[PDB]
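Everything below concerns the one structure shown next.
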Amino acid sequence: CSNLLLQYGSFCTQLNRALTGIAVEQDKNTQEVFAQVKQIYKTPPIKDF
Amino acid sequence: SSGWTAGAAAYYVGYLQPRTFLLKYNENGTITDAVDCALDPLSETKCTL
Ligand SMILES: *[C@@H]1O[C@H](CO)[C@@H](O)[C@H](O)[C@H]1NC(C)=O
């Protein structure tokens, strides 16, 4: 079956390319939402707000 | 049986095995380079991509 699938080849190369693009896009989405800033601020010990 | 000498010559013997290969053809139709699939992970990635 692998030998027979060999002569298709380009089809699941295309599929893997598409899925990798999707995964990279997911990481991009999370970064662009949450990594708006880069200075990791932290709260002061005193909560005198 | 003994009155003889052998000149300097050499040969090597390697056994074929069922494998997958990637081959590149130049513009004149001849092969220039190839990749043994399933040798090392780098070659495996060349093979998949
Ligand atoms: C292909 O054939 C032509 C004929 O002269 C030659 O000039 C050229 O160098 C060859 N190309 C390669 C990559 O060997």
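By the numbers in Swiss-Prot, the shown part of chain A spans 749-797.
Determination method: electron microscopy, 3.2 Å.
Cβ atoms here come from the backbone N, Cα and C positions, even for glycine.
Of all the Cβ atoms in the protein chains shown, 12 others lie within 10 Å of the Cβ of A:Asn764 (variant position). According to Swiss-Prot, the natural variant A:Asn764 to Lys carries this note: In strain: Omicron/BA.1, Omicron/BA.2, Omicron/BA.2.12.1, Omicron/BA.2.75, Omicron/BA.4, Omicron/BA.5, Omicron/BQ.1.1, Omicron/XBB.1.5, Omicron/EG.5.1.
Swiss-Prot lists A:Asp796 to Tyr among its natural variants, and the accompanying note reads: In strain: 19B/501Y, Omicron/BA.1, Omicron/BA.2, Omicron/BA.2.12.1, Omicron/BA.2.75, Omicron/BA.4, Omicron/BA.5, Omicron/BQ.1.1, Omicron/XBB.1.5, Omicron/EG.5.1. The secondary structure of A:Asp796 (variant position), as reduced to three states from DSSP, is coil rather than helix or strand. Proximity of A:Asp796 (variant position) to non-local residues of its own chain (separation of 6 or more, Cβ distance below 8 Å) is seen for none.
Where Swiss-Prot documents A:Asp796 to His as a natural variant, the accompanying text is: In strain: B.1.1.318.
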